[PDB]
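S.K.: If you scroll down you'll find the structure; I have some questions about it.
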Amino acid sequence: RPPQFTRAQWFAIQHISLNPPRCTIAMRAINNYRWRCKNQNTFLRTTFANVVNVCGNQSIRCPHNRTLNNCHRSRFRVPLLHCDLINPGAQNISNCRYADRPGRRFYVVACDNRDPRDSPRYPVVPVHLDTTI
Ligand SMILES: CC(C)O[C@H]1O[C@H](COS(=O)(=O)O)[C@@H](O[C@@H]2O[C@@H](C(=O)O)[C@@H](O[C@H]3O[C@H](COS(=O)(=O)O)[C@@H](O)[C@H](O)[C@H]3NS(=O)(=O)O)[C@H](O)[C@H]2OS(=O)(=O)O)[C@H](O)[C@H]1NS(=O)(=O)O
């Protein structure tokens, strides 16, 4: 487990977001938790349940993937949001400033085992993000 969640929940908390808030808020889930503001982020308007199914679609492979050789793409499209740091010179939350960018595309994810103390029902769960199309 990561310091405050499982890998699979932490992955969801960053990127899986069926009914989000606006970007100035949505970004806080890392930009107010990490030592600097990240410039760009992506937030898929889907359910974790679909993403657990996407870690049971046929196995493909991704750009930065050699330590598992396994990722997958979604079989039909979903809505999303993207966010954008409007002045790259902010490094902290007293000055970092953003705006919204909604969209509908497929997505690409990597995946690994369950957690000893959470939701055993599913042997393999998502855990990272590569791109959207
Ligand atoms: C295992 C753990 C440490 O990894 C998780 O957290 C790190 C940050 O580490 S930290 O929390 O311990 O401090 C996350 O990596 C940071 O986010 C990336 C992201 O893609 O979200 C990086 O983004 C930059 O590069 C992207 C290109 O890579 S690609 O998308 O894979 O092709 C760009 O598209 C993106 O715009 C850009 N953002 S930036 O602000 O301009 O840099 C970023 O490099 C990285 O931070 S850094 O300190 O390493 O530079 C992991 O994503 C995360 N893995 S997770 O647990 O699976 O989610």
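Residues 28-160, in that order, are what chain A shows, numbered as in Swiss-Prot.
Cβ atoms are placed via backbone N, Cα and C, with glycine included.
As annotated in Swiss-Prot:
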MUTAGEN   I40 to A  Loss of in vitro formation of amyloid-like aggregates
ACT_SITE  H42  active site, proton acceptor
BINDING   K65, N66, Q67, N68, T69  substrate binding site
ACT_SITE  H155  active site, proton donor
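Locate each feature and note its surroundings.
M.R.: For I40 (mutagenesis position), the same-chain residues that are 6 or more apart in sequence and have a Cβ closer than 8 Å to its Cβ are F32, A56.
Other C-beta atoms found within 10 angstroms of the C-beta of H42 (active site, proton acceptor) number 20, with every protein chain shown included. Mapped onto three states, the DSSP output places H42 (active site, proton acceptor) in helix.
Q67 (substrate binding site) carries a strand DSSP state (E or B).
In the three-state DSSP scheme, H155 (active site, proton donor) falls into the strand class.
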S.K.: Mind telling me which of the recorded positions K65, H155 has the densest Cβ neighbourhood, counting other Cβ atoms within 10 Å?
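M.R.: Most Cβ neighbours within 10 Å: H155.
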S.K.: Quick one: Cα separation, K65 (substrate binding site) versus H42 (active site, proton acceptor), in Å?
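M.R.: Here the two Cα atoms are 14 Å apart.
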